[PDB]
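Structure record follows, encoded as structure tokens.
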Amino acid sequence: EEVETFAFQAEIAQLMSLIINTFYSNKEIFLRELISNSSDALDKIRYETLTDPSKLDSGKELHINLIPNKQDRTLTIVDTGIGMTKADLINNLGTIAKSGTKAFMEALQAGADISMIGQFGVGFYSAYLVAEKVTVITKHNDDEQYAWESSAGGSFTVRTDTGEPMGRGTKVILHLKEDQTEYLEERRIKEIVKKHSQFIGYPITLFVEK
Ligand SMILES: CCc1cc(-c2n[nH]cc2-c2c[nH]cn2)c(O)cc1O
């Protein structure tokens, strides 16, 4: 019931505004970036479980699932990585935090491809190349399950999630722009993923719709 609204740090808001309005054609990079983020979070929990096995009491499977839902026009990317506490969610998605966002925005202004975004640590925002709204549900061992959501415009919300319990991990729900529904087609997801899966050390499974 209690929803808190935050402003993105200015640089992020600037990045998002560019992203959400660009006609940049190679929009498929968003999937590579989300998968990469998932893989990084899976690395984190897996590492932590190397000295502390109870870390996986919330789930032993380490994987990434892709779930297209044509009826709801959403593509969902779920991982069983380390997850984010409320603080991590606000800091990570609402601020420049650990990234070279400023550096990236200068290189964008210098004729650099947006596909480089992952190299500057802000790859997540490429989701707005295809989505009008993104919801991020996450569960970290040390906190409750939270839902972050933003349709850009400069603000995002965070609330405790009353939805289906995740054991641990992060689920990114992309509410797709009307003209970007190719990303709910099995054949297109397969093509994009067939290309990146060889780099990711966790199973990536596409849920074909029935
Ligand atoms: C919404 C951005 C995002 C973050 C995570 C994540 N969860 N917990 C930690 C991370 C993370 C840290 N570094 C990269 N991803 C993740 O697992 C997937 C994602 O797409």
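Chain A residue numbers are taken from Swiss-Prot; in order, the displayed residues are 15-224.
Per the header: X-ray crystallography, 1.8 Å.
Positions of Cβ are set from backbone N, Cα and C atoms, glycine also.
One mutagenesis experiment named in Swiss-Prot is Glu47 to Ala, and its note says Strong ATP-binding. Strong interaction with HSF1, HIF1A, ERBB2, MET, KEAP1 and RHOBTB2. No effect on interaction with TSC1. Less than 8 angstroms from the CB of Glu47 (mutagenesis position) sit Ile131, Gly132, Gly137, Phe138, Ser140, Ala141, each of them six or more residues away in the same chain.
Listed in Swiss-Prot as a mutagenesis experiment, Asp93 to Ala is described as follows: Impaired ATP-binding. Strong interaction with HIF1A, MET, KEAP1 and RHOBTB2. Loss of interaction with HSF1 and ERBB2. Los of interaction with TSC1. Other Cβ atoms within 10 Å of the Cβ of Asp93 (mutagenesis position) number 28 in total over all chains.
Spatially close to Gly97 (mutagenesis position) yet at least six residues away along the chain are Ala55, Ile59, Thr152, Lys153, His154, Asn155, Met180, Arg182, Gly183, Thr184, judged by Cβ distances under 8 angstroms. Under the heading of mutagenesis, Swiss-Prot lists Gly97 to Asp and annotates it as follows: Abolishes ATPase activity.
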Secondary structure of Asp93 (mutagenesis position) (DSSP, helix/strand/coil): strand
